[PDB]
Structures are given as C-alpha cells and as structure tokens.
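Participant: Submitted below is the structure of interest, expressed as structure tokens.
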Amino acid sequence: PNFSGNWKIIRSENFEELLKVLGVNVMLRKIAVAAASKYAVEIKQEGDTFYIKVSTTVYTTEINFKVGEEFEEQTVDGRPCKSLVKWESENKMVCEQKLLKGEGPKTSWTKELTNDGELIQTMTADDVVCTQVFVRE
C-alpha cells in the first residue's frame, strides 16, 4: 500500500521471450536472463511523483516522473521513447510508451503492490508479457 522502498527480485518469467520480440540475439538474451537475477528496484514516491532506480550488477538507470505527465526514457532494449503513466487502481500504474524515432513493437510496463506485500512489474512487447516479482529488501 506504498511503493517506496528497496525491492529485490524473486521471480522473473518470460524475460527471454520479451527480448526475443525486441530483436535481441540469442547469446545476449541468455546473458540478460542471468543478469536479471540481480534486479534491484529502489522507489521513492511522494503523492503522484516518483523516483525509480532499476539496477543490476553492472548497470543502473534512474527514472523520474509524475502521473499524467509525459516524460522520456528508454525501452527495455534501449531505444528512447516518450512515456506516460496513469493509475489503474489504488496500487497499480500502467505506462504506455511511443518511440522517439523509427518503429518497432508496442512497449509498455506496469507496477503493482499486492496486498501480500510484493511488488509486481510487467513489461509488454506486442503480445508478450514479462512478469517480475520483488520483495522488500
């Protein structure tokens, strides 16, 4: 019932298939699946404004946004995009993305707090949904 905290991953389903849809070649997909076993997420939320840092062993990115306000980030496979985040319920946000340049699959992500105390992130590329479960550090 509050997104802020330090989260560490405990499940990661369908990641490889998502990267396949995004054109990642086989060997890098496998290395990305290994690296995704160390996903850590740090969230600072205040009202409807968010700072979010997603890190692995060697790579870290920080996102900053307000619900309803377009902002710029990168897709899972690194292509820049304009993103817009909306609420779907008390503890779930959905983000639609659109590419700055070129084209490719429609991408989107979600974040959700379960009442069991988990953080659930999904990432979608066309018809493929990757699901990732996190618990408080």
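Just so it is clear, chain A uses Swiss-Prot numbers, and the residues here are 2-138, in order.
Header entry for method reads X-ray crystallography, 2.4 Å.
Quick reminder: no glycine exception, Cβ is built from N, Cα and C everywhere.
Listed in Swiss-Prot as a mutagenesis experiment, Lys21 to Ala is described as follows: Loss of ligand-induced nuclear import; when associated with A-30 and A-31. Among the mutagenesis experiments that Swiss-Prot reports, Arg30 to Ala is described with the note: Loss of ligand-induced nuclear import; when associated with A-21 and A-31. One mutagenesis experiment catalogued in Swiss-Prot, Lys31 to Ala, is accompanied by this note: Loss of ligand-induced nuclear import; when associated with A-21 and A-30.
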Participant: Restricting to the chain of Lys21 (mutagenesis position) and a gap of 6 or more, list residues whose Cβ falls under 8 Å of its Cβ, or answer none.
Facilitator: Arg30, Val129
Participant: Between the mutagenesis positions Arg30, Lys31, where is the Cβ count within 10 Å the lowest?
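Facilitator: Ranked by other Cβ atoms within 10 Å, the mutagenesis positions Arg30, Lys31 bottom out at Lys31.
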